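Okay, so here's the structure we're looking at.
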Protein chains: 2
Amino acid sequence: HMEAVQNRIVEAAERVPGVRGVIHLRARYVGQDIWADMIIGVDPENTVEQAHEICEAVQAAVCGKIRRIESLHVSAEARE
Amino acid sequence: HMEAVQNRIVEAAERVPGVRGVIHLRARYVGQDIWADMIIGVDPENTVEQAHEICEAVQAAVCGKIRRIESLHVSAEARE
């Protein structure tokens, strides 16, 4: 049941300003830890710099709320 | 490691309007489920009716965020 932990990741990410959905989330256990890779949607008219700031906020928010995560790589794509 | 689940319960409860701390939290596993009893602090000058509303909001907030909880009994005491 990774459903429970993935549901938490998504919820957490979605509550960060500028996230327009979670497009992708791959999470796996490395021992008792989670390592994850996520793609978020953002406004296409955000700058690249803003997109990088939103990714960094999501990394902070998600890692703050889900203490078992030990690696979280966040990227962004335009979403309408 | 019930520390992780109890930390989540407390955080969740503390973010509900009118909670002035978690005074007490007993949580235990009943199979894979959590059953818990909690006392929250509230403003002494809240009415008894308001205190009951805050308890009901905490029950909702906590059970909404921690899906493994299958019983949560919330009571209130005055806290300055």
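Numbering starts at 1 and runs along the chain as it is shown here.
Any Cβ shown, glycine's included, is placed from N, Cα and C.
Taken straight from Swiss-Prot:
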BINDING   B:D37, B:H73  Fe cation 1 binding site
MUTAGEN   B:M38 to L (Swiss-Prot position 250)  CTD behaves like wild-type
MUTAGEN   B:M38 to P (Swiss-Prot position 250)  Severely impaired magnetic response, cells make very few, small magnetite particles, less MamB and MamM protein accumulate. CTD no longer dimerizes, CTD has cannot fold properly and is unstable
MUTAGEN   B:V48 to W (Swiss-Prot position 260)  Significantly reduced magnetic response, many fewer, much smaller magnetite crystals formed, still stabilizes MamB, CTD dimerizes, binds fewer cations
MUTAGEN   B:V48 to R (Swiss-Prot position 260)  Loss of magnetic response, still stabilizes MamB, CTD dimerizes, binds cations, dimer interface is tighter and twisted
MUTAGEN   B:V48 to P (Swiss-Prot position 260)  CTD dimerizes, binds fewer cations. Loss of magnetic response, still stabilizes MamB
MUTAGEN   B:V48 to G (Swiss-Prot position 260)  Nearly wild-type magnetic response
BINDING   B:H52  Fe cation 2 binding site
MUTAGEN   B:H73 to A (Swiss-Prot position 285)  Wild-type magnetic response, no change in magnetite crystal size, number or shape
MUTAGEN   B:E77 to A (Swiss-Prot position 289)  Nearly wild-type magnetic response, fewer magnetite crystals of normal size and shape
BINDING   B:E77  Fe cation 3 binding site
Query: Taking DSSP three-state, what's B:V48 (mutagenesis position) in: helix, strand or coil?
result: helix
Query: To which of the mutagenesis positions B:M38, B:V48 does the lowest count of other Cβ atoms within 10 Å belong?
result: B:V48
Message: Just to be sure I understand the packing, how many Cβ atoms besides its own are within 10 Å of the Cβ of B:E77 (mutagenesis position)?
response: 14
- request: Name the one residue among B:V48, B:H52, B:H73, B:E77 whose Cα is closest in three-dimensional space to that of B:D37 (Fe cation 1 binding site); these are the recorded positions.
  value: B:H73
Query: Between B:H73 (mutagenesis position) and the residue listed as 'Fe cation 2 binding site', what C-alpha distance do you get in Å?
result: 12
- prompt: What Cα-Cα separation, expressed in whole Å, is found between B:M38 (mutagenesis position) and B:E77 (mutagenesis position)?
  reply: 11
Message: Rounded to a whole angstrom, what is the C-alpha distance between B:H52 (Fe cation 2 binding site) and B:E77 (mutagenesis position)?
response: 11
- prompt: In Å, rounded, how far does the Cα of B:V48 (mutagenesis position) sit from the Cα of B:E77 (mutagenesis position)?
  reply: 10
Task: Would you count the other CB atoms within 10 A of the CB of B:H52 (Fe cation 2 binding site), including those on all shown protein chains?
output: 14
